[PDB]
Amino acid sequence: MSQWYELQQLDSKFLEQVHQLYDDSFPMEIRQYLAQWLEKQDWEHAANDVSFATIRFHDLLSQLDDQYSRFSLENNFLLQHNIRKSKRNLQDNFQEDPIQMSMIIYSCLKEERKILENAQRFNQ
Amino acid sequence: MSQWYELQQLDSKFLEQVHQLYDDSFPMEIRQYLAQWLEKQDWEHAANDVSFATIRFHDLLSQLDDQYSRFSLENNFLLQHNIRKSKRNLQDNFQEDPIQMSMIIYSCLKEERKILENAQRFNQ
Amino acid sequence: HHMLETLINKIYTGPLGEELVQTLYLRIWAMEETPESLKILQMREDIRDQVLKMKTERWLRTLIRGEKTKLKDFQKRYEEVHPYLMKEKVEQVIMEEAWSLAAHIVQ
Amino acid sequence: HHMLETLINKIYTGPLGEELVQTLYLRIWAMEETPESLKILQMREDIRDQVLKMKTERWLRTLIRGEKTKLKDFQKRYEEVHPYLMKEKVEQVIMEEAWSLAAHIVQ
Ligand SMILES: [Ca+2]
Ligand SMILES: [Ca+2]
């Protein structure tokens with residue numbers, strides 16, 4: 001039932017739009033691995049409140065630790081490595097001004113809904 | 001039987017060494033997805049011959065297209081996206097001096113064998 | 001390079017890309033067959049479309065690297081990959097279509 | 001930051017990291033239990049070791065960002081994350097051990 005799952009069922013024309021959305025904005029790997037958690041958070045509020053955005057930034061890093069422990073149980077060495085790279089890059093890219101990560105995440109989720117809007121309107 | 005497969009069977013102490021090896025050298029995603037093909041090529045010769053290294057660089061990009069078509073058949077939207085990102089980054093990072101990609105690949109495969117050497121010597 | 005990025009976006013989402021992949025499919029059908037042309041001709045249609053767009057992008061980024069690029073630079077970058085194209089006839093076809101698309105957006 | 005990178009490499013591959021994760025395991029056992037401390041205590045031992053090293057690295061990179069960092073800067077960066085640590089008691093424990101490791105390699 002996740003928005004991420006629904007996006008993946010669209011036709012290639014609209015999947016191409018999702019590709020372009022995730023060209024150097026927010027890492028699509030994290031968007032997928034934390035889909036359920038990301039889709040729960042009030043990124044709109046975080047995008048307008050530095051203290052809340054700071055908590056959500058560090059919440060996200062800890063959620064990636066939880067993902068890591070699942071992939072480790074699954075003996076998935078590459079995704080273990082990718083989770084660790086993902087965490088490092090997020091900290092490099094966003095820790096100085098974490099509110100900007102929330103602005104980007106909210107915006108991506110917004111654009112995803114607009115793409116879904118196209119797909120249901122185009123389907124008729 | 002691949003070297004990549006054998007590395008993943010090592011104990012966490014040695015997997016940590018593989019992590020450090022793939023910290024901003026060559027992308028581990030590509031190392032895994034093209035393990036069989038990468039382990040076949042004469043990267044040592046390519047690291048010493050610009051014209052051969054240039055062919056192998058473009059061979060690698062085309063092998064990523066072959067990987068993409070497999071993940072597409074598997075309906076794996078994230079890895080489709082990751083393959084495309086991988087190709088773009090390789091071209092950005094290495095197309096000006098493709099011989100340097102071969103030097104790095106050969107060196108990584110060398111360091112992997114040295115890590116394996118530790119693991120078999122430490123196991124006794 | 002701004003127009004390169006918009007050209008590529010047009011290839012993936014615009015009618016320009018639908019025209020590209022139909023041209024490529026027919027040219028790859030018409031070429032003397034290779035193992036590589038056969039596997040492309042045998043691909044499911046949506047996957048074939050994606051790969052052909054990606055293969056075209058690879059050559060566009062080969063011909064245009066940097067916003068500084070001028071059409072004078074095209075020839076060197078083509079000759080740099082010519083030995084590769086000699087053993088990859090399908091890529092030679094795709095490079096020709098990328099050349100035309102790229103020329104129309106550079107110097 | 002050079003010594004940060006070598007500190008982190010020591011944490012993942014050196015005896016310094018074995019000492020770190022044994023300290024953390026006992027401190028997390030000894031703390032008043034939370035859902036998060038219980039899930040860490042229930043992890044398979046090799047996975048727990050990896051997560052604890054990663055959790056320590058997260059705080060090291062919080063306290064040390066840039067080669068320019070001086071120990072004066074530690075206090076601001078700790079207070080910046082203090083409200084987070086208040087709702088994450090396990091992370092408070094790990095931050096204390098990262099603080100000691102980080103102080104010994106900065107100004
Ligand atoms: Ca033939
Ligand atoms: Ca309690």
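Placement of Cβ uses the backbone N, Cα and C atoms for every residue, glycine included.
If you check Swiss-Prot, you get these features:
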MUTAGEN   B:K110 to R  Sumoylated
MUTAGEN   B:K114 to A  No effect on IFN-alpha-induced STAT1 phosphorylation and nuclear translocation
Structural state of B:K110 (mutagenesis position), classified by DSSP into three states: helix
Cβ-Cβ neighbours of B:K110 (mutagenesis position) (radius 10 Å): 12
Cβ-Cβ neighbours of B:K114 (mutagenesis position) (radius 10 Å): 11
